[PDB]
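**Student:** Pasting a structure here, questions to come.
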Amino acid sequence: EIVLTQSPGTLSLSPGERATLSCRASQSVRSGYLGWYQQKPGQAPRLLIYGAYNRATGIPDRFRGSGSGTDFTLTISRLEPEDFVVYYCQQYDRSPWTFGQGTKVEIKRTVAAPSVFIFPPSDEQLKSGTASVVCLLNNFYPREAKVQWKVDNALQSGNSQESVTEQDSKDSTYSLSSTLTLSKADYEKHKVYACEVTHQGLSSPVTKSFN
Amino acid sequence: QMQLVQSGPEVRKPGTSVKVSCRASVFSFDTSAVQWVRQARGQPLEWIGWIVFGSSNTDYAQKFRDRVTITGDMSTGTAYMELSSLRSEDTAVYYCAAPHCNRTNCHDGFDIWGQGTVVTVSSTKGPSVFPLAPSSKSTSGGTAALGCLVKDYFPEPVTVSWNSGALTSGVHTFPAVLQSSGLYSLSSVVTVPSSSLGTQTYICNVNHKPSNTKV
Amino acid sequence: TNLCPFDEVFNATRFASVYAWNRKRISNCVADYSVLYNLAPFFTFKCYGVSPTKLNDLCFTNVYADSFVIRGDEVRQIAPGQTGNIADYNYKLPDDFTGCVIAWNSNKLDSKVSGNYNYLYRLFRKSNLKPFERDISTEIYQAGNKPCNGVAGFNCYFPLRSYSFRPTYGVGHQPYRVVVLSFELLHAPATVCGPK
C-alpha cells in the first residue's frame, strides 16, 4: 500500500508570516484523488483542498495548493491566527486508502521560566488508605521538560504519569502536573520527597521537597 | 445545513458486538458513497472502510476484513457498521463522511462530515473527591496555588467549577488519565494571590452526570 | 395451415437479458393465437392499442416480437408512460403503442441450488433511452469531473450488476418472462391475417 510521510513535525512561527508544509509519497499517485483536511482538537475534521488545486466553498483565499507527481505542498499566505491546528493528507486513488501522520502549528514567543509548587499528601487520603504526591509546573513556553523524583535519594520511575494542557488564549504557555502514587506501606517509611525540575529556561535546577 | 446525524455513546464489555449508524438524506440516490474513519486520543486517522449504495461493493483494510462488516439501506437512508470480537484497543471515536451527490452526478470530494461516537471497553464504578489543602512553604508572597484531586471514576463527562461558579479566571483543568485498574483521575488547580489566603475561604465544586454526585 | 412460428419463441431453452433483448420479425403466416398451450403458469394479458375480443379480423404487415426476463415487482414498468430504471435505461415503449404485453412465472427454470447469476441489467447511464433502442456498451461511467482512464475507483463505477435469483424467496423476487408484440400496418401488401 502507498505510504505518506509528512516531513515537518512541528513548525512554530509568528502571526503575520508564511509557512510551507509538504506531504510526499513513496510511489507515484494521480493528481486527481488527493485531499487536504483541517482539524481542531475537540471537533470534527473538515475539507480544505480537493484535487490538490481546487478550494472548497467558504474557505478564505489564503490557502493555495501546489505540487504534482510525487511531491505536494500547501502554502499559507497570511497567518491571521485562527488556524493553529493539525493538517492531514489523504490519497484515495488505489484500493488501500491511507492518511498522514500530522503537522501541528504553534505560536512562537520568548523563553519563560516555570514556577514550582509542591503539595504533600492529604489527611483524608491517608485515612482512606492511599497517598499521592503532586508537583505542579506553571507558565513555561518550551513544551519539552523532564521531572525526576528523588525519594530518599533513590531514583524512582515507572509509577508516575504526566498530563499537559494546551496553549492559552492570552500568552500561549503550558502547564504540567505529575502525580506520585504510592501506598501507605511505603509512606510511613520514607519521608523525603524531592521534585527535581530541569528545564532549558532554568539555568539552575530548582528542587523543592518536604518531610 | 446539510449534516450527517450519528448515534450516541455506548460502553461495551471485552468481547461483544457493536453497531453504529449514520443517517442522512442524500443516501437515496443510487450513487451515494460513505466511508468510516477512526481516531484515538492523540493518534491520527486510521482507515477507509467505504461502501457505494446501489451496486453494493465493500472494500476493507488489511487489519480489518476479519471482524468488520458494512451494510447499506436506501429505504431509510441509514448506513451501518458492525465490529465483533472487541478488545481493549478499540476505544476511540468513529466518524462518518460522505460527498454531496445528485440522482445522476456526485461531487469530487468528501464535503459533509458527522459528529462522532465514543466507545469504551471497561467495568463500572462510582466517583470520589479528595482535598489538596494549600502548602505554606510553596507561597512566595502574593502568589499561591491550590486545587482538588478527583480519583476513581469510570465515565468521563466530568466538569469542575470554582467559587460556586462565581469565578472565571485562574482556572487550569488538566485532562484525565487512565490508571492501571481502569478508573480515571484528573486534577485541577487555581492560582490566587497569597494576600487573599487567610481572607477568602472557599472550596471546590465538581459534578458527575451518570452518578449525580456533587461536593 | 402454415401457422406462425411461436413454438421456439414461447418454449425456448434459455432467454436473454434485458439490455440485450432479441427481436424477431414474423411475417407471411396466419395469426392463430389459440395454440399458446394456455401458458400454464397463469400468464397475464394486457393490450393497449388493440382489443382482445375482435383482433383476428385485421391484417397487419409485420409483427415484431421481443423477449427478456425481469423480476416480479417490475412488470408494471412495461407500459406507455412509466418511469423507473427498467423503463428508462433498458427498455421503453412509445406514447402511442399498438400491441399486447404477456408475462408468466418462471420460478421453476430460472433458479438453481443456492444462487443463480446469469442475468444483468443496466444501472447507470448518461441520459434516458428513446423508444425502441438497445445498447450493449460495457464502458465505465463517470460521476464527477475527472477522467476515469478505464479503472474502477471513487467516482468511476461499472454499469452492470447481477440479479441473484434463488428458489426460496418471496412472490416479488421470482423471475418473470415478458414477451412484447407490436403490430405494424402501412401501405404494403399485408399478408399476416387471422384464422378467417
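Using Swiss-Prot numbers, chain C covers 333-528, in order.
Just so it is clear, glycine is given a Cβ too, placed from its N, Cα and C backbone atoms.
Pulled from Swiss-Prot, these are the listed features:
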{"type": "MUTAGEN", "residues": "C:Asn343 to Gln", "note": "Reduced viral infectivity"}
{"type": "VARIANT", "residues": "C:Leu368 to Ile", "note": "In strain: Omicron/XBB.1.5, Omicron/EG.5.1"}
{"type": "VARIANT", "residues": "C:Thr376 to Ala", "note": "In strain: Omicron/BA.2, Omicron/BA.2.12.1, Omicron/BA.4, Omicron/BA.5, Omicron/BQ.1.1, Omicron/XBB.1.5, Omicron/EG.5.1"}
{"type": "VARIANT", "residues": "C:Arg408 to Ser", "note": "In strain: Omicron/BA.2, Omicron/BA.2.12.1, Omicron/BA.2.75, Omicron/BA.4, Omicron/BA.5, Omicron/BQ.1.1, Omicron/XBB.1.5, Omicron/EG.5.1"}
{"type": "VARIANT", "residues": "C:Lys444 to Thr", "note": "In strain: Omicron/BQ.1.1"}
{"type": "VARIANT", "residues": "C:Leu452 to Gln", "note": "In strain: Omicron/BA.2.12.1"}
{"type": "VARIANT", "residues": "C:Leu452 to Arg", "note": "In strain: Delta/B.1.617.2, Epsilon/B.1.427/B.1.429, Kappa/B.1.617.1, Lambda/C.37, 19B/501Y, Omicron/BA.4, Omicron/BA.5, Omicron/BQ.1.1; Contributes to cellular immunity evasion and increases infectivity"}
{"type": "VARIANT", "residues": "C:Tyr453 to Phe", "note": "In strain: B.1.1.298"}
{"type": "MUTAGEN", "residues": "C:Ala475 to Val", "note": "Increased resistance to neutralizing antibodies"}
{"type": "VARIANT", "residues": "C:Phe486 to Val", "note": "In strain: Omicron/BA.4, Omicron/BA.5, Omicron/BQ.1.1"}
{"type": "VARIANT", "residues": "C:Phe486 to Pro", "note": "In strain: Omicron/XBB.1.5, Omicron/EG.5.1"}
{"type": "MUTAGEN", "residues": "C:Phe490 to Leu", "note": "Increased resistance to neutralizing antibodies and human covalescent sera neutralization"}
{"type": "VARIANT", "residues": "C:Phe490 to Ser", "note": "In strain: Lambda/C.37, Omicron/BQ.1.1, Omicron/XBB.1.5, Omicron/EG.5.1"}
{"type": "MUTAGEN", "residues": "C:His519 to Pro", "note": "Increased resistance to human covalescent sera neutralization"}
**Student:** Below 8 Å between Cβ atoms and chain A: which of C:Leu368, C:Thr376, C:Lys444, C:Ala475, C:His519 make it? I'm asking about the recorded positions.
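**Tutor:** Near chain A, no listed recorded positions qualify.
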**Student:** Quick one: of the recorded positions C:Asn343, C:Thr376, C:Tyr453, C:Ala475, C:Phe490, C:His519, which have a CB under 8 A from chain B's CB atoms?
**Tutor:** C:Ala475, C:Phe490
**Student:** If you measure from the Cα of C:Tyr453 (variant position), which of the recorded positions C:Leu368, C:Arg408, C:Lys444, C:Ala475, C:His519 is the nearest?
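**Tutor:** Sorting the recorded positions by distance from C:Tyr453 (variant position), the top entry is C:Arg408.
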**Student:** Radius 10 Å, atoms counted are CB only; among the recorded positions C:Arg408, C:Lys444, C:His519, which position scores highest?
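**Tutor:** Max Cβ neighbours within 10 Å, all protein chains included: C:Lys444.
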**Student:** Counting distance between Cα atoms, which of the recorded positions C:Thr376, C:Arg408, C:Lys444, C:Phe490, C:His519 is nearest C:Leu452 (variant position)?
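**Tutor:** Nearest in space to C:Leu452 (variant position), counting only the recorded positions, is C:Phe490.
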**Student:** If you run the three-state DSSP split on C:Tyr453 (variant position), which class comes out?
**Tutor:** strand
**Student:** Between the Cα atoms of C:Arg408 (variant position) and C:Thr376 (variant position), what distance do you get, rounded to the nearest Å?
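**Tutor:** Their Cα atoms are separated by 12 Å.
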**Student:** List only the single closest residue to C:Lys444 (variant position), chosen from the recorded positions C:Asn343, C:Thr376, C:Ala475, C:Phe486, C:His519 by CA-CA distance.
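**Tutor:** Of all the candidates listed, C:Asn343 is nearest in space.
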**Student:** Looking at the recorded positions C:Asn343, C:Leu368, C:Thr376, C:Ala475, C:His519, which has the shortest Cα distance to C:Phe486 (variant position)?
**Tutor:** C:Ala475
**Student:** Please list, in sequence order, the residues in the chain of C:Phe490 (mutagenesis position) that are at least six apart in sequence and whose C-beta is under 8 Å away from its C-beta.
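**Tutor:** Expected: C:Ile472, C:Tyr473, C:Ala484.
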**Student:** Here's one to test understanding: among the recorded positions C:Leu368, C:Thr376, C:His519, whose C-alpha is closest in space to the C-alpha of C:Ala475 (mutagenesis position)?
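**Tutor:** Closest candidate to C:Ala475 (mutagenesis position), judged by Cα separation, is C:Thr376.
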**Student:** Given the recorded positions C:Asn343, C:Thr376, C:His519, which one's Cα is the least distant from that of C:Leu368 (variant position)?
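**Tutor:** Spatially nearest to C:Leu368 (variant position) by Cα position is C:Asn343.
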**Student:** Counting other Cβ atoms within 10 Å of each residue's Cβ, which of the recorded positions C:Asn343, C:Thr376 comes out lowest?
**Tutor:** C:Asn343
**Student:** Between C:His519 (mutagenesis position) and C:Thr376 (variant position), find the distance joining the two CA atoms and give it rounded to the nearest Å.
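**Tutor:** Rounded to the nearest whole number, the Cα-Cα distance is 32 Å.
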**Student:** If you count the other Cβ atoms within 10 Å of each Cβ, which of the recorded positions C:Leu368, C:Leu452, C:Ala475 comes out on top?
**Tutor:** C:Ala475
**Student:** Can you give me the Cα-Cα distance between C:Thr376 (variant position) and C:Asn343 (mutagenesis position) in Å, rounded to a whole number?
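**Tutor:** That separation, Cα to Cα, works out to 17 Å.
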